[PDB]
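**Student:** The structure follows.
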Amino acid sequence: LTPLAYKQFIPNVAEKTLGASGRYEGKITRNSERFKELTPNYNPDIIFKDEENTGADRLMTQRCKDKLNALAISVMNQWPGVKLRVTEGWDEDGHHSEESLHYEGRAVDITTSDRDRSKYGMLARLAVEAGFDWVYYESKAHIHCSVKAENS
Amino acid sequence: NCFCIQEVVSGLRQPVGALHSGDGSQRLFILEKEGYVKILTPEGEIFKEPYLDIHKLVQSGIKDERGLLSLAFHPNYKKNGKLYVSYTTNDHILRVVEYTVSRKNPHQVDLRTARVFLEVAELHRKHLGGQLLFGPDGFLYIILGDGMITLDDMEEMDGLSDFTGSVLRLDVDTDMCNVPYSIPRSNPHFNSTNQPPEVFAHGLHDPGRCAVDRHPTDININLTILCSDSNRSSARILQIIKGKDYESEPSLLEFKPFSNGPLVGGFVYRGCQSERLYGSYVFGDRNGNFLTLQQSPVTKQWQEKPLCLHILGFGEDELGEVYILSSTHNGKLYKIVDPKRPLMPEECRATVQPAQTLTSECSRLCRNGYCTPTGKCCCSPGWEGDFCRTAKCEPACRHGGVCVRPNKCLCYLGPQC
Ligand SMILES: [Ca+2]
Ligand SMILES: [Ca+2]
Ligand SMILES: [Ca+2]
Ligand code: NA
Ligand code: NA
Ligand code: NA
Ligand SMILES: [Zn+2]
């Protein structure tokens, strides 16, 4: 398994295409009826920064909960004592470029537990093999993953 | 013992720095925060028409480091007429574009020839940068501060620069068209699929104007960038070893020279007017207090000496003489002269050659595409050949097959023969 390169993404297309994570549905606010499609994620083998204290980093769509939990296993298996860490999940306002899949609970910004950036690329690969419909080596500080909606 | 400054021109408008082109015109280009670039003839005349007008593209603001940051003329500006400017635009964006003087008016850049190199995301308007400058190898350096962007930020936010707080270094001289710039082999992250190739070294935060020594006394060093970072204020310097192919970023050398207090910036004096200043670092603060730094071939220690004589920035003419920009719409430009010498020693003289219209082969007959700083005519979609005259066909012509009008081959019969 050869880790993803800096600023590389798979598939090699835009995030919101049929081949990728799919078109943007809309902003899923709290008072929005579609909110209940976002259930919290309590996988003990995952570290959520939750710097907002709101626990919004755990809220995600079913498909995302599947890919994530599947990725959290690869991580522990790849590097002993190293778990999957999520810094950002579903957001409730400006913090990402509008039309973002973070507003829908379809996107997750992840890193390793030890923050050792040397594996951020291998993590991105394990994400692609985990099933995520679009993994992107966003920055040197974290990788960005996203899935499709129930509309697939 | 004591230096003197003389006024060159008052009534300026938020000046941030002064520089020269190096084409014999001895013009003094004045950068203005708002987004203007005024010209000043050696004798002291100012031009009615701005050399660069982009106050619409740049977001100024008073307080806030947003606005016109830096500018750097390409070494071969006399031939290719290339220049590179950085500024904030839309929080906002620190952009670094390449412009090209008009082939009709050597005193005004063609705004159509704009060509963006870097677009850096910014969340605050402090610790920005964005000093531009060329090195002895001709490579372009871009000093960007951390822009108040924390690690947490870059870890939980998408679409952040990842160049902030680092010194970038890219080769603008390329015979390539699919990219604005190429990465120097000398770079630490050349051919690297794990880190940004643009980054040479990082560690900066809030760097003022960083002094540049182009002829370091150290034989094994070809260039040195001394920055007065106020973060608890220290001062880090960048070493660029001669003939070294970096395979990993160098560490910024950290040392605490300056007595005490914040500093606007510094510079190295490579002038002819003064002898007792040649090779000295000169850093000053916004109050008007200056100092001089100097090292040692051995022991490599530093010494601080007071320089006897608000500050917005420094300048330098084509002849090496340094200037001081001081303070709306009332900025002034002061020239630094050494009383122990005439205002113009006979050895400092240099006949003035006014700026002339470009003549390079490329800029002479290059249509449908732009010219790289290396005189190459890069063809725009739908053109080929040395100077993009040979028409493109889609589908291309088969049996020769001379393409002329829009996708209309010239055979045989048919659209493509
Ligand atoms: Ca978060
Ligand atoms: Ca958030
Ligand atoms: Ca500055
Ligand atoms: Na290298
Ligand atoms: Na040297
Ligand atoms: Na060509
Ligand atoms: Zn993201």
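FYI, residue positions are counted from 1 along the chain as it appears here.
Yeah, the Cβs are placed from backbone N, Cα and C, and that goes for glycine too.
Feature list, courtesy of Swiss-Prot:
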MUTAGEN   B:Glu155 to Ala (Swiss-Prot position 380)  Abolishes SHH binding
MUTAGEN   B:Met157 to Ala (Swiss-Prot position 382)  Abolishes SHH binding
MUTAGEN   B:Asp158 to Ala or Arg (Swiss-Prot position 383)  Abolishes SHH binding
BINDING   B:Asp158  Zn(2+) binding site
DOMAIN    B:361-388  domain 'EGF-like 1'
**Student:** Under 8 Å between C-beta atoms and at least six residues away from its ends: which parts of the chain pack against the domain 'EGF-like 1' (B:361-388)?
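**Tutor:** Result: 74, 76, 79-82, 100, 103, 113, 115, 172-177, 394.
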**Student:** Filtering B:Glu155, B:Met157, B:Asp158 (mutagenesis positions) by proximity to ligand 7: which pass a Cβ cutoff of under 6 Å to any of its atoms?
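**Tutor:** Checking each Cβ against ligand 7, the ones under 6 Å are B:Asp158.
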**Student:** Roughly how big, as a whole number of Å, is the Cα gap between B:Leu309 and B:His310 that 12 unmodelled residues would have to close?
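**Tutor:** Output for the chain break: 15 Å between Cα atoms.
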**Student:** Any idea what DSSP makes of B:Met157 (mutagenesis position), helix, strand or coil?
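**Tutor:** Looking at the DSSP assignment, B:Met157 (mutagenesis position) belongs to neither helix nor strand, so coil.
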**Student:** Determine the Cβ neighbour count for B:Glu155 (mutagenesis position): the number of other Cβ atoms within 10 Å of its Cβ.
**Tutor:** 20
**Student:** Just how far apart, in Å, sit the Cα atoms of B:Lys63 and B:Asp64 across 2 unmodelled residues?
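**Tutor:** In this entry the gap's Cα endpoints measure 5 Å apart.
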**Student:** Where the chain breaks for 9 residues between B:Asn90 and B:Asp91, how wide is that break in Å, taking the Cα atoms?
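**Tutor:** Spanning 9 unmodelled residues, the Cα-Cα distance equals 7 Å.
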**Student:** Going by a 10 angstroms cut-off between Cβ atoms, which of the mutagenesis positions B:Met157, B:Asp158 has the sparsest surroundings?
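**Tutor:** Each of the mutagenesis positions B:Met157, B:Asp158 was scored by Cβ atoms within 10 Å; lowest is B:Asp158.
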**Student:** Please check the gap where 3 residues are unmodelled: Cα of B:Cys411 to Cα of B:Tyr412, in angstrom.
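**Tutor:** The unmodelled segment spans a Cα gap of 6 Å.
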**Student:** Would you mind splitting the domain 'EGF-like 1' (B:361-388) into helix, strand and coil residue counts from DSSP?
**Tutor:** 5 helix, 8 strand, 15 coil
**Student:** Should we count any of the mutagenesis positions B:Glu155, B:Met157, B:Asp158 as near ligand 3, judged by a CB under 6 A from one of its atoms, and which?
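**Tutor:** Cβ under 6 Å from ligand 3: none.
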**Student:** Relative to ligand 1, which of the mutagenesis positions B:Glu155, B:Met157, B:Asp158 have a Cβ found under 6 Å from one of its atoms?
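**Tutor:** List returned for ligand 1: none.
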**Student:** Note that 3 residues are unmodelled after B:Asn231 and before B:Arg232; then state the distance between the two Cα atoms in Å, as a whole number.
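**Tutor:** So the two residues bracketing the gap are 6 Å apart at Cα.
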